[PDB]
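Working notes for the structure below.
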2 protein chains.
Amino acid sequence: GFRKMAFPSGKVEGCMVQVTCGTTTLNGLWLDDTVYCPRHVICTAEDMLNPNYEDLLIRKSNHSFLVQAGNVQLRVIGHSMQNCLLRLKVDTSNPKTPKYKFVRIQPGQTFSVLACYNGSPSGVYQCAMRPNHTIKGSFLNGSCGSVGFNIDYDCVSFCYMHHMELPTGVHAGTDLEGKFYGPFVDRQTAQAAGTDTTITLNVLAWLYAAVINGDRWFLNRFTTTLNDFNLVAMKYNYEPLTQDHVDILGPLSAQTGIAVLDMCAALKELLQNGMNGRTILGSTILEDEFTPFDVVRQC
Amino acid sequence: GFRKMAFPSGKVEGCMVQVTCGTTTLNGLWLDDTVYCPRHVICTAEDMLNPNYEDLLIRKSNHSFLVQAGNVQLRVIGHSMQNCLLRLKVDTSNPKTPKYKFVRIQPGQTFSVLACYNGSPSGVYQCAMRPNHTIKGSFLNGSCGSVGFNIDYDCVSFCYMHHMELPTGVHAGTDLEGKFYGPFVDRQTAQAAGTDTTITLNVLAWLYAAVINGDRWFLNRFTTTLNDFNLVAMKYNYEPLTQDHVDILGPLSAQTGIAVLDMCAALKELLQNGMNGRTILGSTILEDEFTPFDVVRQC
Ligand SMILES: *[C@@H](C(=O)N(CCC(N)=O)NC(=O)[C@H](Cc1ccccc1)NC(=O)[C@H](CC(C)C)NC(=O)OCc1ccccc1)[C@H](O)C(=O)OCC
Ligand SMILES: *[C@@H](C(=O)N(CCC(N)=O)NC(=O)[C@H](Cc1ccccc1)NC(=O)[C@H](CC(C)C)NC(=O)OCc1ccccc1)[C@H](O)C(=O)OCC
């Protein structure tokens, strides 16, 4: 009984619109009287390579942007750019605008994604920002403009807007200020993602989730120093854990009574001597897409 | 009595060499039997724009790399690339190699820079990784290959190698695995740095340094919520403070007896109603290049 769960998506659902320029349609986010969407809505087929966006934008009329909420057009009366996003000023304030913030997320942090085509929601899934600033999503042509978010009590924190699919089939996007996560750019030029690594802080959190859920077999038989843990773990392509991360595990260490370095030690033995044929929470493989915050949430 | 201080530079001084290819000479770092240096040592004048480094490297002989420690050549017997760095295998193990680690640093963290020309040290200064992944250094033509570092007890943590000067006169570089900090690339093409912001976590730390040093006038007359602090501060181009940062100030909050949100409140009033004609630690301006760790260190 421990599962990836998404946030309920209803509050974000009533912000989703479609935005069409020419023959190209993608998703936008409608909040108050603004629609946010990827500025590549404005590109034609023959210049996705080196689009001059500010030149393409300045020659475009308000009327060229067809914005629809369901069957209902929303007249665009302003447009401007914000980094890699467009802000379109519309007709009408979204009567469904929830309480919201725009947040820029850190590598390792998880959010829910509401996957959309043609302004309509298809599904919600939970994922993470990877150490290499990509995300492992599930997105098809037309997904661009889909948003990632977290929700606390009554406030939607928007953190992600989908822009690109990499050659390896992972994904890249921006915050809601239009700023890319990672060294990526919105044009179809040859780029390169960093080698990815395992989110160590998250794998520990999920080992704490296991203990809380009653799973104890892998508890540590040997001791470790922070440094000695890092020397082994890096070899398995795990992120270095810093003292800042150690400090992040304090509350789960306090609630379980397992010192953070004792769990670091369990993790080392797991990697080395392993489950080999064993499971933790019913899982082969060490799960690295739950934060300390998610564990505390769902437990 | 509170000053920017650099780490003593002696341990890093005996790692500094010069590396010359053709007519181009820069600095390298000699540890054990490897010299690390920026791979742009290999570029000629007419292709700094789009250097094909792996092609330029593969056609280069070991002998083309002239490496000198003082007056003394060190024969290069291997070369390879690692991201934006070269690793040259040499003759001789540095008898002056200290205890060391390679660390990748976070925005906001400070290190000392040992500025070098032609393998010789000229000066040391303390600085920070900016939220926009540049550094505000003092570097002239030939500085490339200079290193940033921290030292704890007896171990040198290398974090930075200098590569580029931006149009605005700030600076860009890599970790010691050759990976750029920030979305920058080592070629003289048109690029762009993010708008920079003030390191909030650091300005608070420096207000704690003030209290410890006996400066109390600006202590808060009104209260604040984390959120309400952020709403004001962002307006002054300060980074958002997260709960993770709040947690980082715990020990200085414990040692001074000033709750972190009380200091957040002081900072808000300072920004709004201000020192206007007043000083804190003898400073006009709020200093944002000391970490919580530096304050605790020098206090
Ligand atoms: C928009 C859309 O749905 N998506 C995502 C589709 C998906 N499977 O996730 N976005 C795109 O398809 C991008 C459109 C675009 C963006 C900017 C400028 C021009 C066009 N294009 C890509 O994602 C493209 C996919 C190709 C199959 C390669 N990505 C790249 O070029 O990768 C660059 C790169 C990154 C890192 C390493 C190497 C290379 C829908 O396509 C749409 O409406 O487009 C309007 C133009
Ligand atoms: C190496 C050297 O000393 N420095 C730094 C000098 C300093 N003042 O800090 N490095 C360079 O000069 C870079 C050399 C280089 C790097 C890669 C490929 C080719 C050459 N060049 C630059 O720093 C250059 C400076 C020009 C005056 C603009 N920078 C850029 O091109 O900026 C790119 C950019 C970034 C962000 C926004 C916009 C643009 C010494 O120069 C040497 O030995 O060179 C060997 C080639």
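The numbers used for chain A are those of Swiss-Prot, and the residues that appear cover 3242-3540, in sequence.
Just so you know, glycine gets a Cβ as well, placed from its N, Cα and C.
Per Swiss-Prot, the features are:
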type     : residues     : note
ACT_SITE : A:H3281      : active site, for 3CL-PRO activity
ACT_SITE : A:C3385      : active site, for 3CL-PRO activity
VARIANT  : A:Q3429 to P : In strain: Isolate BJ02
VARIANT  : A:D3488 to E : In strain: Isolate BJ04
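Cβ neighbour count for A:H3281 (active site, for 3CL-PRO activity): 23 (other Cβ atoms within 10 Å of its Cβ, all protein chains included).
Taking Cα separation as the measure, A:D3488 (variant position) is nearest to A:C3385 of the recorded positions A:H3281, A:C3385, A:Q3429.
Put simply, A:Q3429 (variant position) is 11 Å from A:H3281 (active site, for 3CL-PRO activity) when counted between their Cα atoms.
Looking at A:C3385 (active site, for 3CL-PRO activity) and A:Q3429 (variant position), their Cα atoms lie 14 Å from each other.
The recorded positions A:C3385, A:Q3429, A:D3488 differ in how many other CB atoms lie within 10 Å of their CB, and the one with the most is A:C3385. Checked against ligand 1, the recorded positions A:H3281, A:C3385, A:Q3429, A:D3488 give A:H3281, A:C3385, A:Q3429 as the ones with a Cβ under 6 Å from it, listed in sequence order. When secondary structure is read from DSSP and collapsed to three states, A:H3281 (active site, for 3CL-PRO activity) falls in the helix class. Under DSSP, A:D3488 (variant position) is assigned to a helix (H, G or I) in the three-state scheme.
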